[PDB]
Structure formats: C-alpha cells, structure tokens
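**Student:** I have a structure I would like to understand better, so I am pasting it below and will then ask my questions one at a time.
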Amino acid sequence: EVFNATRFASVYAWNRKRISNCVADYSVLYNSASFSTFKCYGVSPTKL
Amino acid sequence: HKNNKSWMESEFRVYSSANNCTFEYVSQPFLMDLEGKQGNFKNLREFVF
C-alpha cells in the first residue's frame, strides 16, 4: 500500500502508518529499480 | 431496528474514544447467536484467560 498510495501528504503535515505483526520482506523494496534514493542508517540491507 | 424488523449491529456504548492502538486483529467474523429463545441451555461455552 504505502509505496503505491494515491495520496502522499503535504510535508508540514506528514502521514505516519504503523507496521505491526507481519513479515517485512524488505527485498521487494531494496532491489526495486524504481527508487531514485534508497539508503539506510545504522542497518545494512544485507542484514534486515 | 426497523430495517429488518429485528436486532442489528448498533453503536458501541462500550467506549468514548480509543487513542494509540498498539495492536489490532480480527480473524473470524465468528457466529455466536442472539435470538430471544426460552428453552433450556443447549450451548455451553468455556474459556480460560
């Protein structure tokens, strides 16, 4: 949902969604070619 | 309710508000019954928490 959502917020009033009780296959994100920027802090994609 | 001339789902006279929901779940739309029947008890349900 989040990476395909039809409305993203105005930045002064940014949305938050909370992710809970689920399998985070970050692979569908970290090796997507679509993103212009992708980087992580304190964590490497090789581990998450 | 008049819409089915019988009982229906109705407003939660259970809480005023529900802030900061740390967890949520549904699974089954489970079907425990509601009708105004007047025979002896036929259903026993037991739970431990």
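Sequence positions for chain B are given in Swiss-Prot numbering; the residues included correspond to 146-194, in order.
Every residue gets a Cβ built from N, Cα and C, even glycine.
Straight out of Swiss-Prot:
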MUTAGEN   B:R190 to K  Partial loss of biliverdin affinity
VARIANT   B:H146 to Q  In strain: Omicron/XBB.1.5, Omicron/EG.5.1
VARIANT   B:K147 to E  In strain: Omicron/BA.2.75
VARIANT   B:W152 to C  In strain: Epsilon/B.1.427/B.1.429; when coupled with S13I induces resistance to NTD antibodies by changing disulfid bond in positions 15-136 to 136-152
VARIANT   B:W152 to R  In strain: Omicron/BA.2.75
VARIANT   B:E154 to K  In strain: Kappa/B.1.617.1
VARIANT   B:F157 to L  In strain: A23.1, Omicron/BA.2.75
VARIANT   B:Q183 to E  In strain: Omicron/XBB.1.5, Omicron/EG.5.1
VARIANT   B:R190 to S  In strain: Gamma/P.1
**Student:** When the Cα of B:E154 (variant position) is compared with the Cα of each of the recorded positions B:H146, B:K147, B:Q183, B:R190, which one is closest?
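**Tutor:** Answer for the nearest of the recorded positions: B:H146.
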**Student:** Ten-angstrom check, please: count other Cβ atoms within 10 Å of the Cβ of B:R190 (mutagenesis position), all chains counted.
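**Tutor:** A 10 Å sphere around the Cβ of B:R190 (mutagenesis position) contains 5 other Cβ atoms.
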**Student:** Measuring Cα to Cα, how many Å separate B:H146 (variant position) from B:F157 (variant position)?
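**Tutor:** Here the two Cα atoms lie 15 Å apart.
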**Student:** Distance check, please: Cα of B:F157 (variant position) against Cα of B:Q183 (variant position), rounded to an integer number of angstrom.
**Tutor:** 27
**Student:** Report the nearest neighbour of B:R190 (mutagenesis position) in space among the variant positions B:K147, B:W152, B:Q183, comparing Cα positions.
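**Tutor:** Nearest candidate: B:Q183.
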